[PDB]
Every structure is written in structure tokens, then in C-alpha cells.
Amino acid sequence: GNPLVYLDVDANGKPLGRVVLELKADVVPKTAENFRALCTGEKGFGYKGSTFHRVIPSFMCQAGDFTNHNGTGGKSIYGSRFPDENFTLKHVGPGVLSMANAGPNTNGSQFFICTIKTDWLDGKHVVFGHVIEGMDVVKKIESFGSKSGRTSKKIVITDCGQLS
Ligand SMILES: Nc1ccc2cn[nH]c2c1
């Protein structure tokens, strides 16, 4: 079946817990595979040690820039950027996992977890999974955001990997 992966997240050096994500490889296999491999670190790089750098309350929590840690960087397992696979899955509510980008066909490693329905991103960002477990952790992360996206705590993915 679809991969299950995890992110263990600290805030200011203390653990918040685990976010478990289902990756919809059935619908977006290339996008799911990128995220899966970045969680395991098996290509020699990935999310371990990187941050949630942009968090906006009542919107989303964004992470995955493991090169620049500021939202300008990141890279995929295929190359620096890769195409929008499809827009079949929609931003239907809290818990949606979707690719951050800088316009059409600029997927790398940055991603976000929605804390509300973000329907205006449909057809613009590739949704590729959702939160199976740990929405409590996501709500904690969300609470350390601001309107500008600047976080009020240092939010770090201390560990990550694949469960199945
Ligand atoms: N892949 C990717 C995702 C978000 C942003 C923002 N600037 N550059 C990016 C590149």
C-alpha cells in the first residue's frame, strides 16, 4: 500500500511528538517517492535536522528547506526541481499535505501541512498526502507561527523516516 512516514518535531529543544503522514503514491507516485526518500535520507540528504521556517496560524505549517533553512532552497531526489505531477487531490481541510512551490513546476523538497481548507491552492499546489496521526503536534507548531510566517520558537524535525 501507500507509504507511511513520520516526522518527530522539537520546539525549542523539547519534543512535541510525532506527525505520521500517508503519502498517496497511488495518485502521485513521483511526488510521494520524493517525500518518502527525503524522510529516510537514503539518497544522502533529506529532512532530518531541518526546520519549519514558515508557519501562519489558521493557514499552514511549512518546512523542508534543508539547504538554506529560509524558504528559498531545498532539492528533490530527481534534481533541483521537478514538475507538478497532477492536481487531482484537493486542499479539502486541516491535515492536507501539499508541495510548496515558486510557481508552476518548481517542486523541490519544501512542503506544508494545512490547518484549514485552502481551496484557492487547488490547481496550483500538488497535494500528495495527509496527516494520519499527530494533528495535536501540528496545532502546537501552528500556535508558534505568526501572520508574517516568522516562527516564535525554533521548530526542528529532529528525526524522520518510513514506517511502512
Ligand atoms: N521548491 C520551492 C518551494 C518554495 C519556494 C520558495 N522559493 N523558492 C522555492 C522553491
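Note that chain A carries Swiss-Prot numbering, so the residues on display, from first to last, are 44-207.
Header says: X-ray crystallography, 1.4 Å.
Note: Cβ is positioned from N, Cα and C throughout, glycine not excepted.
For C203 (mutagenesis position), the same-chain residues 6+ apart in sequence whose C-beta sits under 8 angstroms from its C-beta are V48, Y49, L50, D51, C82, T83, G84, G89, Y90, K91. What Swiss-Prot notes for the published mutagenesis of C203 to S is this: Blocks Ca(2+)-induced mPTP opening and reduces hydrogen peroxide-induced cell death.
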By a three-class reduction of DSSP, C203 (mutagenesis position) is assigned strand
